[PDB]
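Asks: The structure is given below, and queries will be raised subsequently.
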Protein chains: 2
Amino acid sequence: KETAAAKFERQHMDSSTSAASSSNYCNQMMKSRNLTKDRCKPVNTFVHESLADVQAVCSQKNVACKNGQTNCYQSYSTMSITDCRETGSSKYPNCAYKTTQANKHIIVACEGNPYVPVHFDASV
Amino acid sequence: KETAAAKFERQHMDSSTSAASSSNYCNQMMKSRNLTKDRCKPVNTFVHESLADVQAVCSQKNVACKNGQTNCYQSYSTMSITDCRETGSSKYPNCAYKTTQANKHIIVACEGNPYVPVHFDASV
């Protein structure tokens, strides 16, 4: 059964490219990472930094999570990210996305021993 | 505007592990915590204990601070730390550091409500 840590890696990590990649990126990546399986996931962010650098955020700036939980952490440095946002034309099972590149601080929720990212909360 | 307590956590707290895995820890950490932006910060210590354990130092042994203030506190126990010191040949912007692990008492200045560390004074 997929661990929460592994699910975060599948849904949110893409170290293999420095940036957006292409206008196609979100269409390809939302499908290949199985985020269009049961429904079109309406929004999803991929982080283009090393796994060790994203795991290290769990030791950085503690901030409130959107859901009111206390276990969220904001990166001190900006990170290369890609935001995927479902289009209006997008109809399951043909999920369509706008690909946007940004350099922003990430906010992730961390849990466990070891203490690792398990949810992507926000970028700022 | 960053609070002194927040600046202490950014510059000095790395609760992640109980040491530092590689000789490259300080090069990476001095980067990730924004301590190489304008210039290489020459010397900096990271503490690998829980935030709660470090905050509890503010209730431990009262000692004078280097600057002659009276609000410094020495940890009763030794703590896992990493000393980062810039090499003799280090030239901004390629800030280069020797990483050294140690188990030492820490001395911190405490202030505010809550009464928490706001400055790292020394390890002994």
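The residues of chain A that appear here are 27-150 by Swiss-Prot count, in order.
If you're wondering, the header gives X-ray crystallography, 1.2 Å.
Just so you know, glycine gets a Cβ as well, placed from its N, Cα and C.
Under the heading active site, proton acceptor, Swiss-Prot lists A:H38. Annotated active site, proton donor per Swiss-Prot: A:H145, in sequence order. The substrate binding site feature in Swiss-Prot is assigned to A:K33, A:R36, A:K67, A:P68, A:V69, A:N70, A:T71, A:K92, A:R111. Under its mutagenesis annotations, Swiss-Prot gives A:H38 to A the following note: Loss of activity. Under its mutagenesis entries, Swiss-Prot includes A:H145 to A with the note: Loss of activity.
Any idea what these are sitting next to in the structure?
Replies: For A:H38 (mutagenesis position), the same-chain residues that are 6 or more apart in sequence and have a Cβ closer than 8 Å to its Cβ are A:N70, A:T71, A:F72, A:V73, A:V80, A:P143, A:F146.
Annotation for A:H145 (mutagenesis position): same-chain Cβ neighbours under 8 Å, separated by at least 6 residues, are A:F34, A:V134, A:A135.
Remark: A:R111 (substrate binding site) has A:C52, A:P68, A:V69, A:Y123, A:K124, A:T126 as non-local neighbours, by Cβ distance under 8 Å and separation of at least 6 in sequence.
Taken residue by residue with DSSP, A:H145 (mutagenesis position) is part of a strand.
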Asks: What are the sequence-distant neighbours of A:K67 (substrate binding site), meaning same chain, six or more residues apart, C-beta distance under 8 angstroms?
Replies: A:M56, A:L61, A:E112, A:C121
Asks: Counting across all protein chains present, how many other Cβ atoms fall within 10 Å of the Cβ of A:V69 (substrate binding site)?
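Replies: Other Cβ atoms found within 10 Å: 10.
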